[PDB]
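Working notes, structure below.
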There are 2 protein chains.
Amino acid sequence: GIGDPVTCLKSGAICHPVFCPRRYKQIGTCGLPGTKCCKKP
Amino acid sequence: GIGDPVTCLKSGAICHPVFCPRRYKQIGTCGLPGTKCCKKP
Ligand SMILES: CCCCCCCC(=O)OC[C@H](COP(=O)(O)O[C@@H]1[C@H](O)[C@H](O)[C@@H](OP(=O)(O)O)[C@H](OP(=O)(O)O)[C@H]1O)OC(=O)CCCCCCC
Ligand SMILES: CCCCCCCC(=O)OC[C@H](COP(=O)(O)O[C@@H]1[C@H](O)[C@H](O)[C@@H](OP(=O)(O)O)[C@H](OP(=O)(O)O)[C@H]1O)OC(=O)CCCCCCC
């Protein structure tokens, strides 16, 4: 899946530390420590 | 303004690294260098 910050932000998603914020679901990582790639369904 | 991660997330915003993603307004920081508190208008 997604594991780098460029692809994450180019896929309609955001990078967030630790956990994905409310209304976002985790779809991968952004390659940075403890950072998740997060997207609203 | 908002300057800690708790108040940022409890205000309906996100702590995004480096910059606020497209369509998010920066409303402060999450207390750490390189974190922006970003809220969707
Ligand atoms: C060169 C300067 C570098 C800084 C530039 C600052 C970057 C900046 O200000 O814009 C954000 C940008 C991506 O945002 P960008 O708007 O381009 O991405 C679009 C967005 O994902 C849309 O949701 C997509 O539409 P859809 O949902 O598919 O329908 C759209 O697809 P398409 O319509 O185009 O096909 C995407 O293009 O981020 C980075 O890529 C790398 C950041 C590095 C990560 C750092 C953060 C950890
Ligand atoms: C979760 C793990 C990941 C976390 C990663 C951690 C992220 C990371 O470490 O970088 C964030 C940092 C952002 O800077 P940062 O959030 O600290 O914001 C600066 C800070 O507010 C200073 O106080 C300001 O100076 P002053 O008070 O007014 O005197 C300064 O104003 P100015 O100087 O702008 O005028 C602000 O920029 O990076 C960059 O600068 C540009 C892109 C960096 C390169 C990246 C490009 C891809």
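Note that chain A carries Swiss-Prot numbering, so the residues on display, from first to last, are 24-64.
Going by what the header records, the deposited coordinates were determined by X-ray crystallography, 1.9 Å.
A Cβ is built for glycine as well, from the same backbone N, Cα and C atoms used for every other residue.
Quick look at what Swiss-Prot annotates:
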| type | residues | note |
| --- | --- | --- |
| MUTAGEN | A:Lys33 to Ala | Loss of PIP2 binding and loss of liposomal lysis activity. Decrease in fungal cell permeabilization. Impaired antifungal activity |
| MUTAGEN | A:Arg45 to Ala | Loss of PIP2 binding and loss of liposomal lysis activity. Decrease in fungal cell permeabilization. Impaired antifungal activity |
| MUTAGEN | A:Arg46 to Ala | No impact on fungal cell permeabilization. Impaired antifungal activity |
| MUTAGEN | A:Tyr47 to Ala | No impact on fungal cell permeabilization. No impact on antifungal activity |
| MUTAGEN | A:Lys48 to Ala | Loss of PIP2 binding and reduced liposomal lysis activity. Impaired antifungal activity. Decrease in fungal cell permeabilization |
| MUTAGEN | A:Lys59 to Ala | No impact on PIP binding and liposomal lysis activity. Lack of antifungal activity. Lack of fungal cell permeabilization |
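Shown here: features listed in Swiss-Prot, placed on the structure.
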residue	record	Cβ contacts under 8 Å, 6 or more apart
A:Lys33	mutagenesis position	none
A:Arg45	mutagenesis position	none
A:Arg46	mutagenesis position	A:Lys63
A:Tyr47	mutagenesis position	A:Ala36, A:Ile37, A:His39, A:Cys61, A:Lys62, A:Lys63
A:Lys48	mutagenesis position	A:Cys61, A:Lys62, A:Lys63, A:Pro64
A:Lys59	mutagenesis position	A:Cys38, A:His39, A:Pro40, A:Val41, A:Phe42, A:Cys43, A:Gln49, A:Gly51, A:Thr52, A:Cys53
Quick one: of the mutagenesis positions A:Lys33, A:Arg45, A:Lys48, flag those whose CB is under 6 Å from ligand 1, and say none if nothing qualifies.
A:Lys33
